[PDB]
Amino acid sequence: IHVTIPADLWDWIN
Amino acid sequence: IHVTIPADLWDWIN
Amino acid sequence: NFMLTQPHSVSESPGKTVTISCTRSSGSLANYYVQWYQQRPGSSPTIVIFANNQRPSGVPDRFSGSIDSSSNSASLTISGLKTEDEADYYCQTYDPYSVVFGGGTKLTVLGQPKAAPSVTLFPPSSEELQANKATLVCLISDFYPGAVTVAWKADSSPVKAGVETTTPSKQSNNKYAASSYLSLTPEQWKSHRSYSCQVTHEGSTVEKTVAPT
Amino acid sequence: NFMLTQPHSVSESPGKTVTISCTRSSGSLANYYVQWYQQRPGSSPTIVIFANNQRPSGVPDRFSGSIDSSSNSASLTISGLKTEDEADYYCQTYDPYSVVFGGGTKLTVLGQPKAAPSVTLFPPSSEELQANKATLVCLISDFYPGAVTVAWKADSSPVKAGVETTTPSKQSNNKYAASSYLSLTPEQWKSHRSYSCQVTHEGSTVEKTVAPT
Amino acid sequence: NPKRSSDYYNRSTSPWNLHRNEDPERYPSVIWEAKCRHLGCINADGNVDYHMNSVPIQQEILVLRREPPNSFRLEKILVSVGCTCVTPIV
Amino acid sequence: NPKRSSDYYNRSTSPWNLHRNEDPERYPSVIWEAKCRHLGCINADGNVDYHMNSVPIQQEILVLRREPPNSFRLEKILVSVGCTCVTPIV
Amino acid sequence: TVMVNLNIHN
Amino acid sequence: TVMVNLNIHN
Amino acid sequence: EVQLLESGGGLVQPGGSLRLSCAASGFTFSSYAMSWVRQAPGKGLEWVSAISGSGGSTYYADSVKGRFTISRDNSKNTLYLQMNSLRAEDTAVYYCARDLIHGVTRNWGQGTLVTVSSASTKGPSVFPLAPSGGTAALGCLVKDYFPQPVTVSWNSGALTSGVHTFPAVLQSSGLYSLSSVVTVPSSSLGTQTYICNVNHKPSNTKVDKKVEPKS
Amino acid sequence: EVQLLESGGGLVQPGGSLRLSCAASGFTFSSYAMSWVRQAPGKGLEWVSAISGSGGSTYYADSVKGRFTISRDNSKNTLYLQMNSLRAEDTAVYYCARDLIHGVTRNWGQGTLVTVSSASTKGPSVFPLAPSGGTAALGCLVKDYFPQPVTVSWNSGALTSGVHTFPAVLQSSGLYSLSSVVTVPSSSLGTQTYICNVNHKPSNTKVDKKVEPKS
C-alpha cells in the first residue's frame, strides 16, 4: 500500500 | 502505528 | 418585554364583519411580524394568520390580517361570520430578545337561540354506600346561554353543605354544560324521604328528584 | 441591452450648480444602481458616485448623485463649480445580463479668460537633411479657446501640399495645444528664401518665420 | 444529504440548488455542491432584487482518492456549501 | 484564512465573525468557524431588519486526530462555514 | 514507511 | 493490517 | 405532515425539577427555531423560552430566566426544556412550537400538563352510575383524585356515540371529581355490557367498572 | 490601496487573437466581480465583459459574444480576456474594473491599447530639434511610426520641469508623428547636456538622441 499526504500534514504528523 | 477509519470509509476502501 | 393589548370580548350577528384589534406599546409594530391564533373550548391554539397577513392550510378568505403603524396596531378581521368561529383569539409579536402574547379576545356570535337544560340526576351507587359514602350526581347539559344556578333540596329544606358546582363550559354543539355534586353520609341519604336538583335558567326552573330506593 | 441617453454638452460660470441628466430607456431605473464617472483630458475614468448617490475617497460634497423613476432618470449634480471640474462625465447602470454606459457629457466652465497662442517653429535638422528629408515643426500652445487655423507660406505663396495639423486638446493648465508639421524635400526647403507659420486665433494672427541657415 | 437535513436552501434570500458531484474513486464519493438560484436576491415583497447578489460560499475540505486499489491520496478540495447575499452599501 | 482570502463576511446581509478553533492534537489544527453578527439582517436602507434571521451554515468535514504520537483517527466533524438570511415569506 | 494496523469505528 | 509506504506532495 | 409531541408533564413539589420533551416530525428539524409556550389553567398563552436551529441562540421570559434551560437534539429530532426551582406559578400546559424565524410561530403542539403542588397524588374512586323510555342514560362517577387529568373511555374505545365526559369540579378538599355518561337505546340493556375505563396516569390507576341496572 | 494593471495590448492583424491580463492587488480578489471596459480612440466608454468572483458566471456585450472569453485565476490574483477573431472595430483601450456587485463598478485600471490593423509596425525616426533670451526651447521630432504609443522622456526621467510632449498627428500616410520640447534657461546651454529618450515598445525601438545647438 502507498499513501500520499499533503506537505501540510507532514508538519502535523511530525 | 494505529489508524481509526469510520465505518463509512471501510465500505469505500473495500 | 413590551406589551400587546387586545379587547376582552367581541360580539356580532352572523355573516357580518368583526375586527380584533391588537395594540403593542413600546417598539414599532412595523419592524416585527404579527401572528394570530384561535383557541376553541378545551382545544390547543392554532395558527390563523402569520407574517402580519398570511393564511395557512385550512384558513378561508373570511379570516384576514392587516397592520397600521400610525397608531401601532395589527388587526385580524373575519368577513362573513359563522357560529363555528366562536373561540379565543390571541395576537402575538416579538423583539430581538423576547416573544409576547396578547391577553386574548373572546369572540361571541349573537342570534344563537335559547336552549332549556337537559338535567339528569343519579343517586348514590351500591359500591359507594358499601364504602360508607354517598354522592348525588347532577349533570346539567345542552343550555343557552351558559348561566345557570343549581339549588339542592332534601324534601323541601334547601341544603348548602355538601354542594360543589362546575362553572359553565361550551360543548361540541356550541351549547353549555355543568354538573353539581352533593356529598352526603349514608345515614344523611337514608334519613330523608327525597332529594332534588333545581337548575334555574333564563327565569325558569327544572326539578329532578331521587328517593332512597 | 437597453440604453442611457445623457446630453452631449453642459456649461455654467463658476461657483454655480450643474445637473447632468442620464435617461435610461427600457427597464425601471429604480431596480438598478446608477454610477457616475469623470474622465479628464488624456486620463483614465474615475468613480465619482456609485449606488445612485455614494461618494468615495477624494470626492467633495460638491458632487452629488440623485434619482427619479417617475421620468426614469438619474442625475449627477455639482454645487459650487471649479474650472478644474472640466472633464467628460459618464453615467452607467445594468440589468441581469448586460452593463450599459452613457454617451458621456462634456462639461465646460464659462468665464475662463482668452489666451493668445505660444507659437514655436523649428526648421529641419542636420540629421533629417543628411537623410534626404525635411520637416518644419510648428508647436502651437497655451491658447483659449481651442479653435485655431494654421496657414503655411513659402515667402508669400501659401502651401497646401505637405501640411498635417493636430486638432486642439486641453493641457495641465486647462489651456489648449496643437501642432502643424509641413513636409518638404531637401531641395524644396533650400530653393525658397523663407517659410512661415501663421496661426489665426479669435481674429488675430501670429507669424513665425524660418530661412535655410 | 442536507436536502433531507436542512431546508435553508429554499428559505434563503439567496436560495440555492444542490448538485451531486459523484465519483467512485474518491471518498466521500458523492458531494452536494450548491449553485445559486438567481443573480439578484429575494427582498421583503418577495421579488428578485438586483441591488444585491446571491454569491456562493467556498470551503476547503480533505478527501481521499484511490488508483484506479493499492494506492490512496489525501488531498484538499474546494467545495461550495451555500449562497449568501452580498451588498455594495454597508 | 478567508479573513485574508474572501471578504464576503463583511459584505453579507447576514454578516459574520470568525472564530479560531485551535487544537494541536487534530489536523487541520486551526479552524475558522463563522458566528453570525446579528439575529436580524441588513436591509436596503442599511439597518438590522428583524423580518428575517441571519443563520449559520454547517458542513461535515473529515479530520485527523492523534494520541496524546503512535495513533491517528479519521473523524467527521460539523463546522459552520458562514451565514445566510432566512425568511418566512417565499 | 510503517507497520499500520487499522480499525473501523461506528 | 498492511505495509504502508507514505509520501508527501506539494 | 408537521407533528409536535410533548411529554414529561407531572406533579412536582415546589423547588422541584422536571424535563419536558417534544418529539418533532414532518420537517427539517435542524433548520428551525423552537419555542415552549405555557397557559396557566384558566389564563391565557405566555411565552416561556426559544432556541435557534443550531442551539447557539437561547431566549427566556423574565419569570423563568436562570431556572429553565432550553436545549435541542437535532440528531434525535427532539426539543427539551429543563425546569429547575419550580414554583406554583409554573403550573400550566406547556406547548411546543416550530418558529419560521424567531417570533413567527408556525405550528403548535398537543401540550403537556405540569402541576407544581405541595399536595400529593391521590387515585380516584370510580363508581357505576346505574341507568335511568326512548333513550336511557348510564355512567361512572370519578371521585376525589389529584392532579388533573383522568381519561374516561367506554368499552375500551369502541363506544364513542352518545359519550359525554363532563369537566371536573375542583372540590373544597382541593381534589377533583368528574363524570362520564352514555345515552344508550333502552333495548340494548341486558344484551350489550357497559364497562367504563378510567385512567389516572399521575397515580397509575386503571379501573374498569362494569355498570349494570339496579333492578 | 486597490491597484489594477492591464498588459497584453498590441498590434494584431484582423482575424487575430490576443490575451489581456490584469494583475490585481489591494483587495480580496477571489470575492469580487470583474469587468473589462473599452474606449475606441475618440469615442466613449463601452462595456465588454464581466465575470463573477467564483468565475461560474460570465457576461458579454452583443458585439463580442462568441469571440471574447473572460476568465480569472483567483489563486494568482489576475483577470484575463482572450480575444479571438479580432475585427478593426475592436481597436480601443481596454480597462480592467473591480465591481462590488454585478454592474456597480468601483475601481478602474490604467488601460492597455489594442490596435487591430492590416498595417504593420514601423519604428520612428527621432531627430534633434535644435534650440531657439530669457528661456530658450529644444526638442525631438518623432517621425512616421505605427501603431500608437511612443514614450518621450528627457535625461532618462531626471528632466520633468518645462517638458511638453505634444499629442501625435495621424498623417495621410496612415503613420504618426509627435514632438517633445523643453523650455530651458539660456545659461544652461553648453554646460548641461540634453538627451531625449524615445520608446516605441510596439517595434522595440529605443533611441537616445543628444540634442545640441546649431551654432
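Numbers in chain F track Swiss-Prot; the residues on display, in order, are 59-126, 130-151.
Any Cβ shown, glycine's included, is placed from N, Cα and C.
If you check Swiss-Prot, you get these features:
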MUTAGEN   F:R69 to A  Impairs binding to IL17RA and IL17RC
MUTAGEN   F:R78 to V  Decreases the affinity for IL17RA by 5-fold
MUTAGEN   F:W90 to V  Has no effect on the affinity for IL17RA
MUTAGEN   F:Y108 to I  Decreases the affinity for IL17RA
MUTAGEN   F:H109 to S  Decreases the affinity for IL17RA
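Known features from Swiss-Prot, placed on the structure.
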{"residue": "F:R69", "record": "mutagenesis position", "DSSP class": "helix"}
{"residue": "F:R78", "record": "mutagenesis position", "DSSP class": "strand"}
{"residue": "F:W90", "record": "mutagenesis position", "DSSP class": "strand"}
{"residue": "F:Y108", "record": "mutagenesis position", "DSSP class": "coil"}
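Each of the mutagenesis positions F:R69, F:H109 was scored by other CB atoms within 10 A of its CB, and the lowest score goes to F:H109. Taking the C-alpha positions, the distance from F:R69 (mutagenesis position) to F:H109 (mutagenesis position) comes to 19 Å.
Comparing the Cα of F:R78 (mutagenesis position) with the Cα of every entry in F:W90, F:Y108, F:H109, these being the mutagenesis positions, the smallest distance points to F:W90. Spatially close to F:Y108 (mutagenesis position) yet at least six residues away along the chain are F:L97, F:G98, judged by Cβ distances under 8 angstroms. Other C-beta atoms found within 10 angstroms of the C-beta of F:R78 (mutagenesis position) number 11, with every protein chain shown included.
3 residues between F:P126 and F:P130 have no modelled coordinates; the flanking Cα atoms are 6 Å apart. Those mutagenesis positions from F:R69, F:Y108, F:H109 lying by chain E, with Cβ under 8 Å from one of its Cβ atoms, are F:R69, F:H109.
When the alpha carbons of F:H109 (mutagenesis position) and F:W90 (mutagenesis position) are compared, the span between them is 29 angstrom. F:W90 (mutagenesis position): 19 other CB atoms within 10 A of its CB, across all protein chains. In sequence order, the mutagenesis positions from F:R69, F:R78, F:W90, F:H109 that place a Cβ under 8 angstroms from a chain C Cβ are F:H109.
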